[PDB]
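Data block below; observations after.
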Amino acid sequence: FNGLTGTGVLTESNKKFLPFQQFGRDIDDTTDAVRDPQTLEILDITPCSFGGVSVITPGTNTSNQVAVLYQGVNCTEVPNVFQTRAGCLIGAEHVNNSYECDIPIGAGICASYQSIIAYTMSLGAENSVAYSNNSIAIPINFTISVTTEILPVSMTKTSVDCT
Amino acid sequence: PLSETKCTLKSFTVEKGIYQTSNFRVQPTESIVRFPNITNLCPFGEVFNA
Amino acid sequence: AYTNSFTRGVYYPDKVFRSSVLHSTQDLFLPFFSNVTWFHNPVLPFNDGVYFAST
Amino acid sequence: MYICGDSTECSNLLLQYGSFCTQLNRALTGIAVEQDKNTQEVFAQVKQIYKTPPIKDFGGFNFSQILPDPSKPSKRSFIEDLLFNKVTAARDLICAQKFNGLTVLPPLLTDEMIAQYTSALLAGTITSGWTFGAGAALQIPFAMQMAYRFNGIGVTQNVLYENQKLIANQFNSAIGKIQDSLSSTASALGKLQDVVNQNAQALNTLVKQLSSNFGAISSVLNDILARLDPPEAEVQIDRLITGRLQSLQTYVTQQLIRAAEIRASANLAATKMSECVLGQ
Amino acid sequence: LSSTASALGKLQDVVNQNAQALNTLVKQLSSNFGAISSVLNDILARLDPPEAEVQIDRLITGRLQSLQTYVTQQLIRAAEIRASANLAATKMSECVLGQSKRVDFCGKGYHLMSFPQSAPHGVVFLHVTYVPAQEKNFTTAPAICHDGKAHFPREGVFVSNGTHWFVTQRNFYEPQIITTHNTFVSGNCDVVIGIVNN
Amino acid sequence: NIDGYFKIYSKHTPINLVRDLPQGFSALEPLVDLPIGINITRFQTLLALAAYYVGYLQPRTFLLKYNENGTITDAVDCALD
Ligand SMILES: *[C@@H]1O[C@H](CO)[C@@H](O[C@@H]2O[C@H](CO)[C@@H](O)[C@H](O)[C@H]2NC(C)=O)[C@H](O)[C@H]1NC(C)=O
Ligand SMILES: *[C@@H]1O[C@H](CO)[C@@H](O[C@@H]2O[C@H](CO)[C@@H](O)[C@H](O)[C@H]2NC(C)=O)[C@H](O)[C@H]1NC(C)=O
Ligand SMILES: *[C@@H]1O[C@H](CO)[C@@H](O[C@@H]2O[C@H](CO)[C@@H](O)[C@H](O)[C@H]2NC(C)=O)[C@H](O)[C@H]1NC(C)=O
Ligand SMILES: *[C@@H]1O[C@H](CO)[C@@H](O[C@@H]2O[C@H](CO)[C@@H](O)[C@H](O)[C@H]2NC(C)=O)[C@H](O)[C@H]1NC(C)=O
Ligand SMILES: *[C@@H]1O[C@H](CO)[C@@H](O[C@@H]2O[C@H](CO)[C@@H](O)[C@H](O)[C@H]2NC(C)=O)[C@H](O)[C@H]1NC(C)=O
Ligand SMILES: *[C@@H]1O[C@H](CO)[C@@H](O[C@@H]2O[C@H](CO)[C@@H](O)[C@H](O)[C@H]2NC(C)=O)[C@H](O)[C@H]1NC(C)=O
Ligand SMILES: *[C@@H]1O[C@H](CO)[C@@H](O[C@@H]2O[C@H](CO)[C@@H](O)[C@H](O)[C@H]2NC(C)=O)[C@H](O)[C@H]1NC(C)=O
Ligand SMILES: *[C@@H]1O[C@H](CO)[C@@H](O[C@@H]2O[C@H](CO)[C@@H](O)[C@H](O)[C@H]2NC(C)=O)[C@H](O)[C@H]1NC(C)=O
Ligand SMILES: *[C@@H]1O[C@H](CO)[C@@H](O[C@@H]2O[C@H](CO)[C@@H](O)[C@H](O)[C@H]2NC(C)=O)[C@H](O)[C@H]1NC(C)=O
Ligand SMILES: *[C@@H]1O[C@H](CO)[C@@H](O[C@@H]2O[C@H](CO)[C@@H](O)[C@H](O)[C@H]2NC(C)=O)[C@H](O)[C@H]1NC(C)=O
Ligand SMILES: *[C@@H]1O[C@H](CO)[C@@H](O)[C@H](O)[C@H]1NC(C)=O
Ligand SMILES: *[C@@H]1O[C@H](CO)[C@@H](O)[C@H](O)[C@H]1NC(C)=O
Ligand SMILES: *[C@@H]1O[C@H](CO)[C@@H](O)[C@H](O)[C@H]1NC(C)=O
Ligand SMILES: *[C@@H]1O[C@H](CO)[C@@H](O)[C@H](O)[C@H]1NC(C)=O
């Protein structure tokens, strides 16, 4: 603009600069607005859409097809499609059913193989226990179950000669 | 994308999961230089035309 | 003579715009609650910068 | 992008600096997955999502203060709303990004799912007692659950039924008192407020660090590239890369330490849930 | 355990993390951190002492940075495994050498004995727990009064199969005839809400 | 003076006091800058037909408050107390 150099998408905004102020600044000290020196109109600057790309795969041992997630961005501007609070999904078909979360997408969405379906994860099977101020439930039989849990207690003792 | 996942994992077999990959940017399509108006030109006239 | 400058001498140090933000700066300023000379003439010194006001 | 964005020269100059940019992403991804595991571990203990009966003959006890509010859009349980309002984003449209490569990922479980989990735990505790934490959920009149919990501490059952009228009033008044205390006291939620403040402080110090000079002639990559020649720029750019990278290392290490202590806290919270909520 | 894949995922995770950290550490040895070359022998054969001292210095500082990053992360991980080992020791002492009353500390359900088994860099427990099933539900009453005095059960609960009233322990349906031998009295039956005659 | 630039700031305000500078907050917005490139060490006032004041600046750190409209009305003189 004058010496202010940067990259971003521009837009006129409602901010009211004083007559002498040339450009705005953010709380974190990043440029946040600019005054056009020809027509003196106040512009607003937003960073160009960037985000990380993730690959959702059921495993090569299962199938060589995957679904891709573009974090954060909007499907309208990505150069089956499904917009989510976590990002844009492509290659995964959204279904209204719910299931146990196979692998997590984010914001309550999970994906799993079937052809890669994306669904709102189920917290569990619902049931209402027949509560009453008068009735109690007692078990007439029992089962013995053996559960196994694994804990690490140590790790390889490595020494690196610094010199 | 599957091949890129293989490359980033450095394995020809990938187990079930979600993996990350290099990010992307909406590339800038042009440059925009916006210096203010030209004014108060130097008085070169007389030296060259007096 | 002398008079006390209470909370005057604040000036926008740069051409930047900040909204609702609290900023910090290092710059030449007139310290708050400082002595100021009352004048009705002579040639003053000029250290690096001065403050002036008039009724 | 954080160390130096849109600069091919600096990108190359950093390329031959090693595989650091992989270790940091790996550590942060591990931290994120650990956060997901923390929430799942604390809350996802019930197998079946129970739900409270429509009718509320709980022997005079009054859980309306803690049970989910049907009228509310969020279905949060009145007190939960007070908590959410007291504490200081992708809230409306996805905008969790900044000019410098810093992004925030969303949690696997949204607040609605956490609220459903806590509602299931409340319903199980109210109707079935501590049985649902062991096997099939066995319903039992809540007055009788309190009778058996009295017997646990070492007071005969009769001490309850005779005082049931008074005990119900004490319980309800105490719950209302908690509501009022949370509304009034200022530093009540300091423990959560401090973690959010610490994370915001870490991010802000990380971003403000970009404007630091680190002994280079300027703080902007494009500025340096413009004003000096390629080799002098390279030696100047190198100083910026080292400083930026060291700052990022410090941030990652601080995050790892903080995540370790938060994991300890989450493990303690999971133990408290499992023991005191699902049992006595 | 034999069939399921990733049954031992936690020990695998520990080993994978350690091996990955070492692999990164050795890989960093290949990077030149801006020096002329990433092999000290190459620099020493190529350059004179005073000039080589610059390249050697840059290489040394880079390698030292990588090594201290590695050791810091290793300390973090060691603290994590220290916490895990403390938890494992507590579970050993409380659930193997005893019977944990604290619920769900050792497996779902009410806890019976437990058995330890060794794993390469960890321990595997086998928690034997008592889990009820086949739940029949009855009607109950907090107390029953008889001759004007209220009776409560010494241990167990009152239940009726629809026509007759019984005392049973809470965790297993064993009905018994209500006698003055397994109940105790406290006052008359006006203050008790929900009392029944019998 | 700044390494060749001569800066001038100013403000106006009507007051009731007649003794000396009143209290209240006043932030000086800038006027145009002059790149003269020549030192200054003295100065004196032109007069016509008496009630003016003079202070001297000093290096110092401050905390400045901006409101929603970008105007400054608050300050902390960081060595006052
Ligand atoms: C810079 O020059 C442009 C072009 O002459 C000016 O734009 C004009 O501004 C007037 C108002 O002063 C408008 O009525 C015209 O419609 C504008 N025309 C165009 C083509 O822009 C602009 O105002 C000048 N600004 C400065 C600061 O000198
Ligand atoms: C309690 O549960 C056990 C386990 O299901 C029952 O034992 C089974 O009984 C059936 C019918 O006699 C046999 O066919 C099975 O072989 C038994 N299983 C085992 C593992 O031995 C038992 O009958 C149940 N008791 C009650 C009273 O319901
Ligand atoms: C000096 O005089 C020359 C010639 O008279 C000027 O150049 C001409 O200017 C007129 C009016 O702008 C143009 O229509 C012609 O096309 C120009 N001709 C040439 C050959 O330049 C010139 O503008 C005057 N001033 C200066 C500074 O050179
Ligand atoms: C449970 O307690 C709540 C308040 O703790 C009761 O709700 C109040 O009811 C009274 C009488 O109808 C109203 O005047 C209040 O406005 C209510 N308060 C709120 C916050 O809604 C509720 O009635 C109690 N339930 C029972 C069964 O006693
Ligand atoms: C992706 O972008 C679209 C629009 O580009 C968002 O949908 C709405 O679009 C209309 C028309 O442009 C706007 O007036 C609305 O404000 C937009 N919605 C919102 C919430 O702002 C769509 O919401 C975007 N994706 C996401 C996940 O928000
Ligand atoms: C536990 O009690 C419930 C409630 O009485 C039983 O379920 C009811 O069974 C009757 C059978 O005549 C039905 O008419 C009701 O519609 C049922 N109600 C509900 C809410 O399910 C249940 O059968 C009892 N438990 C067992 C194991 O039988
Ligand atoms: C509830 O239990 C009582 C006691 O066992 C049952 O009454 C007895 O039933 C047996 C078997 O039919 C008879 O041999 C006895 O003569 C009955 N009376 C007594 C005093 O034992 C009663 O039938 C049970 N009720 C239900 C609905 O199962
Ligand atoms: C369980 O709740 C029911 C319903 O609230 C109670 O039944 C009421 O008992 C009173 C006793 O004075 C009667 O006046 C009502 O007519 C009954 N209502 C119905 C619908 O039957 C029952 O007493 C409660 N039982 C216990 C043990 O608390
Ligand atoms: C249970 O026994 C009590 C006590 O007898 C009954 O309550 C009253 O008892 C007095 C004295 O025995 C009688 O004169 C009344 O007729 C009884 N009834 C009432 C309503 O006062 C009670 O009715 C018996 N049954 C139940 C279901 O409680
Ligand atoms: C900041 O500036 C805005 C306008 O740029 C002022 O808002 C006006 O306030 C007055 C008084 O309340 C209203 O009558 C106007 O409708 C508002 N809008 C406009 C466009 O004038 C505001 O008062 C200024 N000060 C603060 C502290 O916000
Ligand atoms: C691949 O899948 C098959 C079928 O489920 C299974 O038998 C086999 O063990 C799997 N192999 C690997 C390496 O996971
Ligand atoms: C899911 O439900 C929506 C309506 O909310 C409907 O438009 C869509 O066709 C449904 N798709 C599936 C796969 O059920
Ligand atoms: C400066 O002002 C203070 C406060 O009124 C006063 O005590 C002091 O004597 C003054 N000194 C001078 C040199 O003006
Ligand atoms: C100011 O005076 C110094 C000597 O004290 C001189 O070196 C310098 O060039 C002068 N600068 C200006 C702008 O007058």
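In order, the residues displayed for chain A correspond to 543-621, 641-675, 691-739 in Swiss-Prot numbering, which applies throughout.
Cβ coordinates come from backbone N, Cα and C, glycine included.
Quoted from Swiss-Prot, the note on natural variant A:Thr547 to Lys is: In strain: Omicron/BA.1. The note that Swiss-Prot attaches to the natural variant A:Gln613 to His is: In strain: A23.1. According to Swiss-Prot, the natural variant A:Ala653 to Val carries this note: In strain: 19B/501Y. Quoted from Swiss-Prot for the published natural variant A:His655 to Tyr: In strain: Gamma/P.1, 19B/501T, 19B/501Y, Omicron/BA.1, Omicron/BA.2, Omicron/BA.2.12.1, Omicron/BA.2.75, Omicron/BA.4, Omicron/BA.5, Omicron/BQ.1.1, Omicron/XBB.1.5, Omicron/EG.5.1. Among the mutagenesis entries in Swiss-Prot is A:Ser673 to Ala, noted as: No effect on O-glycosylation by host GALNT1. In Swiss-Prot, the entry for natural variant A:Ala701 to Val states: In strain: Beta/B.1.351, Iota/B.1.526. The structure shown retains the original residue. For the natural variant A:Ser704 to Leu, the note given in Swiss-Prot is In strain: Omicron/BA.2.12.1.
Feature map: Swiss-Prot annotations on the structure.
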{"residue": "A:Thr547", "record": "variant position", "DSSP (3 states)": "coil"}
{"residue": "A:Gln613", "record": "variant position", "DSSP (3 states)": "strand"}
{"residue": "A:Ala653", "record": "variant position", "DSSP (3 states)": "coil"}
{"residue": "A:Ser673", "record": "mutagenesis position", "DSSP (3 states)": "strand"}
{"residue": "A:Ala701", "record": "variant position", "DSSP (3 states)": "coil"}
Do me a favour and check the Cα-Cα span between A:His655 (variant position) and A:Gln613 (variant position); whole Å is fine. 17
I'd like the Cβ neighbour count for A:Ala653 (variant position), meaning other Cβ atoms within 10 Å of its Cβ, all protein chains included. 24
Can you count the other CB atoms that lie within 10 A of the CB of A:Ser704 (variant position)? 16
A:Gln613 (variant position): tally of other CB atoms within 10 A of its CB: 22
Which variant positions are spatial neighbours of A:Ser673 (mutagenesis position) here, meaning Cα within 10 Å, out of A:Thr547, A:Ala653, A:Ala701? A:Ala653
Spatially speaking, which of the variant positions A:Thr547, A:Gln613, A:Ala653 is closest to A:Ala701 (variant position)? Use C-alpha to C-alpha, please. A:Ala653
Would you mind sorting out which of A:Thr547, A:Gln613, A:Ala653 (the variant positions) have a C-alpha within 10 A of the one on A:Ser704 (variant position)? none
Using a 10 Å radius around each Cβ and counting other Cβ atoms from all shown chains, which of the recorded positions A:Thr547, A:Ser673 yields the largest count? A:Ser673
Would you kindly give the Cα-Cα distance separating A:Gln613 (variant position) and A:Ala653 (variant position), rounded to the nearest Å? 15
Just to verify a number: CA distance, A:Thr547 (variant position) to A:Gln613 (variant position), in angstrom, no decimals. 27
Chain D neighbours, filtered from recorded positions A:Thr547, A:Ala653, A:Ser673, A:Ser704, Cβ-Cβ distance under 8 Å: A:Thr547, A:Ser704
